[PDB]
Amino acid sequence: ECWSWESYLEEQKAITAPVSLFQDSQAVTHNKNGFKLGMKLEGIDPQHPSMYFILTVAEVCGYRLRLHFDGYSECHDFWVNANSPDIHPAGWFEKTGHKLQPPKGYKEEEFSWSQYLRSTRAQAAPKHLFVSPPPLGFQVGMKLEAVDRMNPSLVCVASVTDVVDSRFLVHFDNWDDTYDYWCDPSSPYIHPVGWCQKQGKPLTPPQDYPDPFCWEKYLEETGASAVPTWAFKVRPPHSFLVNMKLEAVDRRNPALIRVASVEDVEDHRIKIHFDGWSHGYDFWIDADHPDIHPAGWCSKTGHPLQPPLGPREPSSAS
């Protein structure tokens, strides 16, 4: 007999995370996935979020797709949801003044969609498949303080370097742009210039800044203005409680989604445990991350769901 949530919840005496705790985009099950194998498009490199590449749909599964970097190895392939704001239709970089990192084999000047499509005999994913007005008060060139998410104990001097639809790219002055990340005005990882001084927290200055540093001086040195204080919005803390159950993508094998439980909570983050598995794979994740979903999301969208790991298996709990 088919595994099911209804059945597992009774066996376990457990509850699911209510749909209302999730963002609409994490919850929505009724949109169709119109992406097909072979369709071509543009997208940010998730491991280098300031860069745009040409991408091909390598696989479709329920409401998700596996994207491949044209010309490059399969080892960089990655997964997104069909409502990803981090992909764009063919032509987007040109119309929005963004730069392209071309497919392997091509110098940048030698790239043109119309020739490439002919050369590869492939179709552009149509524009209507893609979700992606501006974030009030965040403009390119403005400066702010922001948590390095690779080193979360550090709040650092930062600038806005890209604005795309309702989001902006946070960049860390004079550090490599692999540390960049996208967010919106409600992000709890960003703060106005001066926050650290006001809170007593230490501030990480620009890399190799002479004599670590004063904001007023640095704003004058650069002629940049601070993101204004009114622009920052407080996101409410999430309402996920410990033991609530949900579905989460497996970070070790991104293709798979598993039955999951909330192991721990912060204001803005949940720690996920995969039922039946050792606690060694427990991981923190932002409550707004695209790859957590309520119970039912896989069944309703057409994606396989991994049931809890059997008792006495390798890598199992107890």
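By Swiss-Prot numbering, chain A shows 272-403, 408-487, 490-595, in order.
Method reported for this entry: X-ray crystallography, 2.2 Å.
Here the Cβ of each residue, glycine as well, is placed from N, Cα and C on the backbone.
Under a cutoff of 8 A between CB atoms, and with a sequence separation of 6+ in the same chain, the neighbours of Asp316 (mutagenesis position) are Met322, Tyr323, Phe324, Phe340, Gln372. A mutagenesis experiment is reported in Swiss-Prot for this position, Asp316 to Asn, and the note states: Does not affect binding to monomethylated and dimethylated peptides.
Among the mutagenesis entries in Swiss-Prot is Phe340 to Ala, noted as: Does not affect binding to monomethylated and dimethylated peptides.
Secondary structure at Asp423 (mutagenesis position), as computed by DSSP, is coil. The Cβ neighbour count for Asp423 (mutagenesis position), using a 10 Å radius over every protein chain in view, is 18. A mutagenesis experiment is reported in Swiss-Prot for this position, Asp423 to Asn, and the note states: Strongly impairs binding to monomethylated and dimethylated peptides. Abolishes binding to p53/TP53 monomethylated at 'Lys-382'.
In Swiss-Prot, a published mutagenesis experiment is listed as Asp423 to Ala, annotated Abolishes binding to monomethylated and dimethylated peptides.
In this chain, none of the residues that are 6 or more apart from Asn426 (mutagenesis position) has a CB less than 8 Å from its CB. Among the sequence features in Swiss-Prot, the mutagenesis site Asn426 to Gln is noted as follows: Strongly impairs binding to monomethylated and dimethylated peptides. Abolishes binding to p53/TP53 monomethylated at 'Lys-382'.
Quoted from Swiss-Prot, the note on mutagenesis experiment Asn426 to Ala is: Abolishes binding to monomethylated and dimethylated peptides.
Its own atom aside, the Cβ of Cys431 (mutagenesis position) has 21 Cβ atoms within 10 angstroms in the protein chains shown. The mutagenesis experiment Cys431 to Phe or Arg is recorded by Swiss-Prot, whose note states: Strongly impairs binding to monomethylated and dimethylated peptides.
Among the mutagenesis entries in Swiss-Prot is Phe447 to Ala, noted as: Abolishes binding to monomethylated and dimethylated peptides. Abolishes binding to p53/TP53 monomethylated at 'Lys-382'. The Cβ neighbour count for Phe447 (mutagenesis position), using a 10 Å radius over every protein chain in view, is 23.
Here the residue is the original one, while Swiss-Prot reports the published mutagenesis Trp450 to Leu with the comment Abolishes binding to p53/TP53 monomethylated at 'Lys-382'. Packing around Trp450 (mutagenesis position) is summarised by its Cβ count: 17 other Cβ atoms lie within 10 angstroms of its Cβ, all protein chains included. In this structure, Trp450 (mutagenesis position) belongs to neither helix nor strand by DSSP; it is coil.
Listed in Swiss-Prot as a mutagenesis experiment, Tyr454 to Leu is described as follows: Abolishes binding to p53/TP53 monomethylated at 'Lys-382'.
According to DSSP, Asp527 (mutagenesis position) sits in a coil region rather than a helix or strand. Experimental mutagenesis at this site is recorded by Swiss-Prot as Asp527 to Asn, annotated: Does not affect binding to monomethylated and dimethylated peptides.
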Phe340 (mutagenesis position): secondary structure state under DSSP, collapsed to three categories: strand
Anchor-to-anchor distance, in angstrom and between Cα atoms, for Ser403 and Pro408 with 4 residues unmodelled between: 10
Chain-internal residues, separated by at least six, CB under 8 A from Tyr454 (mutagenesis position): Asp423, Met425, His446, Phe447
Count of other CB atoms lying within 10 Å of the CB belonging to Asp527 (mutagenesis position): 18
Across 2 unmodelled residues, the distance in Å between the CA atoms of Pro487 and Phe490: 5
